[PDB]
Structures are given as C-alpha cells and as structure tokens.
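One structure is given below, encoded as structure tokens.
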Amino acid sequence: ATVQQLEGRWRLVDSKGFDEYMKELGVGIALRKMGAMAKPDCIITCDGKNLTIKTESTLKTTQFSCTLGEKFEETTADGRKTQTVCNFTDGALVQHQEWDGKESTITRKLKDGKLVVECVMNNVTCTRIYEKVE
Ligand SMILES: O=C(O)[C@H]1CCCN1C(=O)Nc1cc(Cl)cc(Cl)c1-c1ccccc1
C-alpha cells in the first residue's frame, strides 16, 4: 500500500458518528447542522512527500498542503489553528492534530476501492466512507 493509492476525487456515501465527533470538539450548532447535512467531495493529491487535501460542498470549501512528517499550522473548518503532522504509516495516512492541550487523529485508508476516513477525539469516533468520482 502507498500514499498515491489515496489520490483522486472522492464523494461521501456514508457517515457514522460525525455529529458526535463535532460535539466532542464543542463545535457550535450552526456548523454542526452544516456538517450533518453536507455531502462533500474530498480531493487528495500527492507528489512524493508533498500532500494536498481539499474539501468541496455548497456548505464549505477548505484545503491544506503539507510535507509528510513535517509539523505545520493547519486551520480547520471549525476554526482551530492546530499543529498537525501527516504520515503514511502501516498502509494508512495518519493526520495528528494538537491544539490548546487537546489532540485528535484522522486516518484515511483504501479498502475495497473505497476511501475510509476515521476520526477520533477522546474516544469519540467517526467513520466516513467515500467512493471514487471518475
Ligand atoms: O473529511 C472528513 O470526512 C471528516 C473527518 C473529520 C473532519 N471531516 C469533515 O468532513 N469536516 C467537516 C465538514 C463539514 Cl460540512 C463541517 C465541519 Cl464543521 C467539518 C469539520 C472539520 C473539523 C472538525 C469537525 C468538523
């Protein structure tokens, strides 16, 4: 398995736990409603150790870029400014966020042709499944 295998435009087809994850973060109701109802596309591109992940929907449209293994300032959709590191480890892209003494992890994996995105903060989890747009 390689990081290049995650490249492409992906469309959200299933979600579990995402509102609960947003509540654990303390995201306010206006943003939670947007997250519960949005069906974003995720667009992942890489070039060696360079990675970009873009999100698109009528309700919001964010993007970050990084070098694998390098700490960087990530502005999240909910407006945190985190210290983030992304690594491709044991067949998963792992995105580790730290801010204000807190931490959250997002993983992204290829399974049976689908992109599986899993989030966690303080044992509150989500699982989101995407299918390739081609
Ligand atoms: O990319 C994904 O499938 C999931 C995994 C975790 C972030 N994510 C989103 O879809 N993000 C989000 C998507 C929408 Cl429509 C709205 C918000 Cl507020 C977020 C968001 C971002 C950070 C933390 C909480 C909510």
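Chain A is numbered as in Swiss-Prot; shown residues: 2-135, in order.
The way this entry was determined, per its header, is X-ray crystallography, 1.3 Å.
Just so you know, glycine gets a Cβ as well, placed from its N, Cα and C.
According to Swiss-Prot:
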| type | residues | note |
| --- | --- | --- |
| BINDING | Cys43, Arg109, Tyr131 | N-eicosanoyl ethanolamine binding site |
| BINDING | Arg129, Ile130, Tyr131 | (9Z,12Z)-octadecadienoate binding site |
| BINDING | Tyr131 | hexadecanoate binding site |
| MUTAGEN | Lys24 to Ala | Loss of ligand-induced nuclear import; when associated with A-33 and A-34 |
| MUTAGEN | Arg33 to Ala | Loss of ligand-induced nuclear import; when associated with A-24 and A-34 |
| MUTAGEN | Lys34 to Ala | Loss of ligand-induced nuclear import; when associated with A-24 and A-33 |
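What Swiss-Prot annotates, mapped onto the structure for a quick look.
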{"residue": "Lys24", "record": "mutagenesis position", "DSSP (3 states)": "helix"}
{"residue": "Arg33", "record": "mutagenesis position", "DSSP (3 states)": "helix"}
{"residue": "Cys43", "record": "N-eicosanoyl ethanolamine binding site", "DSSP (3 states)": "strand"}
{"residue": "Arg109", "record": "N-eicosanoyl ethanolamine binding site", "DSSP (3 states)": "strand"}
{"residue": "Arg129", "record": "(9Z,12Z)-octadecadienoate binding site", "DSSP (3 states)": "strand"}
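Here the C-alpha separation of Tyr131 (N-eicosanoyl ethanolamine binding site) and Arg33 (mutagenesis position) works out to 20 Å.
Taking the Cβ of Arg129 ((9Z,12Z)-octadecadienoate binding site) as centre and 10 Å as the limit, one finds 22 other Cβ atoms among all the protein chains shown.
Among the recorded positions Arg33, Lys34, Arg109, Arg129, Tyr131, the ones whose Cβ sits under 6 Å from an atom of ligand 1 are, in sequence order, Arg129. Between the two most distant C-alpha atoms of the annotated N-eicosanoyl ethanolamine binders (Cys43, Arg109, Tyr131) there are 11 Å. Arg109 (N-eicosanoyl ethanolamine binding site) and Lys24 (mutagenesis position) have their C-alpha atoms 21 Å apart, to the nearest angstrom. With respect to Cβ neighbours within 10 Å, the binding-site residues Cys43, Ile130 differ, and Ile130 shows the lowest count. The most densely surrounded of the recorded positions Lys24, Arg109 is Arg109 (count of other Cβ atoms within 10 A of its Cβ). When the recorded positions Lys24, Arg33, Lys34, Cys43 are ranked by how far their Cα is from the Cα of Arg129 ((9Z,12Z)-octadecadienoate binding site), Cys43 comes first. Of the recorded residues, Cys43 (N-eicosanoyl ethanolamine binding site) and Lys34 (mutagenesis position) place their C-alpha atoms 19 Å from one another.
Taking the Cβ of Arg33 (mutagenesis position) as reference, residues of its chain lying under 8 Å away and at least six apart in sequence are, in sequence order, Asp20, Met23, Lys24. Summarising the environment of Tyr131 (N-eicosanoyl ethanolamine binding site), the number of other Cβ atoms within 10 Å of its Cβ, over all protein chains shown, is 23. Rounded to a whole number, the distance between the Cα atoms of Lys34 (mutagenesis position) and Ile130 ((9Z,12Z)-octadecadienoate binding site) is 19 Å. Report note: the (9Z,12Z)-octadecadienoate site is defined by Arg129, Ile130, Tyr131, and the residues of the same chain whose CB lies within 8 Å of the CB centroid of those residues, excluding them, are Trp11, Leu13, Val14, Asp15, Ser16, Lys115, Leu116, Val117, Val118, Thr128, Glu132.
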